[PDB]
Amino acid sequence: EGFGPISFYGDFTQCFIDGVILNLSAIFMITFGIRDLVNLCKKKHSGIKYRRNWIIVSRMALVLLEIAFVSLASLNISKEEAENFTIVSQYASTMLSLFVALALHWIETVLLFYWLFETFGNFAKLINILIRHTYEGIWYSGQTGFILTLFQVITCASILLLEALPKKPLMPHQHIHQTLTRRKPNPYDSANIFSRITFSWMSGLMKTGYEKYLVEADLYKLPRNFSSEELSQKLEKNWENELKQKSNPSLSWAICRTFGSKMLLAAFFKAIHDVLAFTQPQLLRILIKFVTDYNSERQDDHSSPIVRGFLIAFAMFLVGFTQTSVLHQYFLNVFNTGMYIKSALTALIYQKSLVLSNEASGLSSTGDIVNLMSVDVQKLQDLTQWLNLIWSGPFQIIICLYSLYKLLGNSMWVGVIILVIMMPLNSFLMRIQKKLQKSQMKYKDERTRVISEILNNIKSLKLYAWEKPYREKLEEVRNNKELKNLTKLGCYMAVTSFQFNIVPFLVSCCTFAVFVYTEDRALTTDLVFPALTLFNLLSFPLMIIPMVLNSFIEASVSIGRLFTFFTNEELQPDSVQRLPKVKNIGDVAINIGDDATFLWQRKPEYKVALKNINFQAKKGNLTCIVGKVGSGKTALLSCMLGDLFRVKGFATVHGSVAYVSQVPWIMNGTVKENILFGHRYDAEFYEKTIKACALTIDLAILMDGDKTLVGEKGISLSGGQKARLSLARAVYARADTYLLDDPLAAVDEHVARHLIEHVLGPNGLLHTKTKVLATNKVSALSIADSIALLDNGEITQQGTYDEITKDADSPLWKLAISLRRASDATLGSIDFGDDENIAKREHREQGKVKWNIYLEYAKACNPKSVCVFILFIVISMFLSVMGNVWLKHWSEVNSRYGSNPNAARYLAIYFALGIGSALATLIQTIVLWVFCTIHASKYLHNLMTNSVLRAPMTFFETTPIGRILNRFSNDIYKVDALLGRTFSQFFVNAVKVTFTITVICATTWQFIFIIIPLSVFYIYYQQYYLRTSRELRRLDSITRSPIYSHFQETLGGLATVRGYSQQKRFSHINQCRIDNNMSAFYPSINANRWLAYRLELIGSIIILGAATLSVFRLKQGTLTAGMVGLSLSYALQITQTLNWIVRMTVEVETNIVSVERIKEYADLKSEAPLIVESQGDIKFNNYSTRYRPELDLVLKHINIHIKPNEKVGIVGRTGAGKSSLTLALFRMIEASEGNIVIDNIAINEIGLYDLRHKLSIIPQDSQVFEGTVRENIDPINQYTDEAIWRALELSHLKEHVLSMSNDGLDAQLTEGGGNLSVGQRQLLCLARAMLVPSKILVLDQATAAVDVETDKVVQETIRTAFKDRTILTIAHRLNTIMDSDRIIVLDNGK
């Protein structure tokens, strides 16, 4: 009898079956008895005490196990024919089944895997018996018991399916658990290993995303060991372990000690994946050896076992499947580790920032502290993906080189040498790519600046009618940007794809060249195709290894930054105790120790300290602190807050604390939220407080209700509104102790006077509590119960007003109701941001993924270029495939003619094929980028600019400026390169898979039957993942911003937050937001794993199909080894390419919607400004012309006549058609009920551009464009520089141009007009208007925005300058009104 790892026939030997089944039974018994049975039976007393209904599944499984045991016992009778170790196998299996009975009974993991290994072992034994039957008698070759063994196999399979698939339903009120129906619990907690490996649990979420777009109810709660709290505590213990042995590497070592446990498991799976992947080419070589030896044996027998091939194909499937499962488990583990790192650090940094000292917060810049959570933690999350990669890279290349030496012949490092030569060239080309991309980002920023300057001041450009020269300037900037885009992208896409194609081909070519030249012993197909597969596998990790080290260095820098931030000094908790509450009036509430000395001077012992002062306040009083700013007033109040490092003095504060700062801080939410501030709502007390402090005007003035959003991003608020809001918050959150830091400074004197008595008065709203006020309000000093005078960092006088009046008054004077504290909110959940806009935009239409938008984009691009593009692509792939098949033919010729090569001839042909394919890829990626790609971008930009420039005032006033501004920058930036790259990669991979299937179907007529339903499964999975992953990634993108916004807000307001003592509320808010963001993140990662698993399984299935069909054709008749070798070598590359195709499909689907939005914004319309078919001695006339939007009425039946040489004033009440008459005169509104006539010509007949050129206007502002003053004032070179200088001197702005512009008339104007006052900008606009030769002169809102001298200058200038030109003005001052020849009173409507 034979013995070995595998017999002659390619199956496991019977002794090997005994060994593996004994090992399976041993590990099952050991693991179950040690781990599972004892834990389950001791979780509660002698078995788990949870209810479980007895169901047909359980008793059926038990009966099937008993039948299996009986069948095993029956088989044991015949097994005693020969005395070997198989009796020990029988006994071990019997013991294992007997234990498994109790194992199944007790639970109602190890059970599932034991049953799986049992079924696989019995299947292997059955295969061995059948193979021996093929070698021997028909049925009972080994023994007659195989008939019962078949029943044992199918019984074990049925037991495994019935244990795995159905669940464990529970009868007694299973529905009672799901009270909180807001979000379902995740299925991951209830998921066996068999379901968790394949990620079948995500299939329900995938289907839900397919049928319906995602909402917050669809997502599941995160499982345990993901919440912020446990992660933060687990990191805090490791940080204390840092504090034992403190040093700079302590942070990294604490991180690795905490969460690095699963990284070892990840490394183990990565090693298994790598060794299996490099084992796969060895199995391919063994199959090649088998088929060629089979053909030689058949030839020799004609001169004078295919089941092995089938088993080899089954082995290929097995290694593919275990590679798939192992790799995806590795990715799951490392991404879970990255999630844990993000969850721990983003909360611990928040805690550290909350406890942080005000000194270090003041010195340190807040933006960097925001960047700590923004970029540095994300860098570590990125690092956690690739750490096992840098661990495995040397191992991977070493195993690859070892296999290379063992296969193709030793010492041939020529492929290694050429790729090592090519690698640093790529390392330099990526560097210059990054430099060029940064330059393009700078160009994008300048483009955004220019288009923002165009967009905000568009009304000035349209009224002035100077639009097309600045359009030409923008087109020049776009031309320079397009030149930069060409100079980057043409050379980069030339070199990149060319090098990536050249590398493996030149490696293969030079290796085979050296082999056929120097070594002899011709290839004969045994070495060539495994060598090609190994060269393909070698290129992947060594490309990744240099780049990832740069990210490692960046992560080291981030670790250092986090370490110094965590090892900041912080503040001492023990400076002033929050002693229990004091109840009476006059009862000591605040107490500062005798000769107490406080400071801001802990680190170097600065002289930022006060010395030897005592101060007291009893309960129920108004203490007042008086002093100038910089007199230590805020220092004393900070001493009261306990936010200072004190040197000497014992201090105690009684009861709760409420504080208001001189700079108010406001929550980023509703005003109702701000006043509430986490306390329980109380209607009557809220109304009494908002009556006392605020009035109704404070709500009404905002043009919104109580639920208005605060101006952190909503509507801005005045300083008086902020002070009133802070005082409102204080009184509503009325504490035992009250502290006020000059809240009355912003508010007006008389209104504030109302506030002194109304709120804190002796009969004030909250007079029953202690209250310190730091102020300079003389009335409040007079009413104040106690006085303190702080000057030069010392309370110079501390005495009651009676004592102050007795002494010389020069030093300062000449200069029961308890309310039940304030209740709290119960720290509930938190809703996501509003999703209704994008939700209704998505729900308004469905079924968008078809070819309509793609064909529209193709019509926008050049349609003829796409034909030559696809032609070059397909002939390139065809050339590569023909090179490979001719190489197969050459190897077969070498196989026939033993060691008689014409390698020079074929190597010349092969090098020609390679250079042709490389030339095709080079020319197509060069020329078509410079053809279809950049030209379409120019077309889209031209259409967008042409549409947006001519758009109406309705468009500009209705749409947000920032919304369209960001879309113009972001979408045009995105469409420039990313869409082209995604399209190129998608088409290349599409032709790759198409030609792979073409060659596979060429080698076998009967392959279409297997390829078609797998293609159905592929498109099904791709459609589901494409529909779901976009919405999951959208939720992930939306959830990021609240974290950074809330963190920056908390950094802004830490002082008040800490004083208010709401630390737990803010920590819980940040923690819940982090849990929300992670709930967005996790299903996207798991969906990626699920899709990649199913595609890789499809890859393994097609590998198995190609192998078994090739072996079947070999059985049927002649089939050369080269054909099957080429087929398998091409088939092995399908796996990565399918996943890349699906990812590029997702990328292009995400990218196309922005181009659709750009095209839709290119659809708007306005009438022509052309000169289609005019000043001085002209009668003006209006007749019955309304000009407004259809949605509203202002003007009505207006008609007038004006003779030449008149000065006219328009006057009316608020809303009495002030600017509407001016806009109607300008014909800004296209609607024309009647006729408006200038120079006996209707305005509508001529046009817009020339008419607005023929009239000069000052439209109630002075928004001006940036750049040179000459370019702004006189952009078209009308007449000399002395003319504009004379006009400027007339405008009396000679002081500005004397101050600036020393070198000449080249002064640079800052963008936005902030460099100079509004009056000087009005003078500039006046200078322009006077410079303009046209007669018609208009001024709007003349009187409101003048400082007397400006009104004088403009009035005298328009009086004296335009002698006979007709001038109209809208103003409010009576003298300039009455100076006009005819005063028209603008009516309410008519």
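Note that chain A is numbered according to Swiss-Prot, with residues 17-124, 133-328, 341-851, 901-1258, 1268-1484 shown in order.
Recorded method for this deposit: electron microscopy, 3.4 Å.
Cβ coordinates are placed from backbone N, Cα and C, and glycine is handled just like the others.
Of all Cβ atoms in the shown protein chains, 20 besides its own fall within 10 Å of the Cβ of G668 (ATP 1 binding site). As annotated by Swiss-Prot, ATP 1 binding site applies to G663, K664, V665, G666, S667, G668, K669, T670, with the evidence given as sequence analysis.
Taken residue by residue with DSSP, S908 (mutagenesis position) is part of neither helix nor strand, so it is coil. For the mutagenesis of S908 to A, Swiss-Prot gives this note: Loss of function. The structure shown keeps the original residue.
Positions annotated as domain 'ABC transmembrane type-1 2' by Swiss-Prot: 951-1235.
Neighbour list (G1306 (ATP 2 binding site), Cβ cut-off 8 Å, at least 6 residues apart, same chain): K1312, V1479, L1480, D1481, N1482. Among the features that Swiss-Prot reports, ATP 2 binding site is placed at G1306, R1307, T1308, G1309, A1310, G1311, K1312, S1313.
The highest number of surrounding Cβ atoms within 10 Å, among the binding-site residues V665, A1310, is found at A1310. Candidate recorded positions: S908, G1309, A1310, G1311, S1313. Nearest to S667 (ATP 1 binding site) by Cα distance: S908.
Looking only at the binding-site residues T670, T1308, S1313, the densest Cβ neighbourhood within 10 Å occurs at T670. Take the CB of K1312 (ATP 2 binding site) and look out to 10 A: across all protein chains shown you find 18 other CB atoms.
Cα spacing between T670 (ATP 1 binding site) and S908 (mutagenesis position): 29 Å, rounded to the nearest whole number. Put simply, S908 is the one of the recorded positions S908, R1307, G1311, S1313 whose Cα lies nearest to the Cα of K669 (ATP 1 binding site). When the C-alpha distances from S1313 (ATP 2 binding site) to the recorded positions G663, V665, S908 are tabulated, the minimum falls on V665.
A1310 (ATP 2 binding site) and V665 (ATP 1 binding site) have their C-alpha atoms 47 Å apart, to the nearest angstrom.
In sequence order, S1314, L1480, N1482 are the residues of the same chain, not among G1306, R1307, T1308, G1309, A1310, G1311, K1312, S1313, whose CB sits within 8 A of the CB centroid for the ATP 2 site.
A simple way to gauge crowding: the CB of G1309 (ATP 2 binding site) has 10 other CB atoms within 10 angstroms, across all the protein chains here. Taking only the Cα positions, the spacing between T1308 (ATP 2 binding site) and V665 (ATP 1 binding site) is 42 angstrom.
With all protein chains in the displayed structure included, the most crowded Cβ environment within 10 Å among the recorded positions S667, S908 is that of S667.
Chain tracing stops at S328 and picks up again at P341, leaving 12 residues unmodelled; the C-alpha atoms of these two are 18 Å apart. Cα of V665 (ATP 1 binding site) to Cα of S908 (mutagenesis position): a span of 36 Å.
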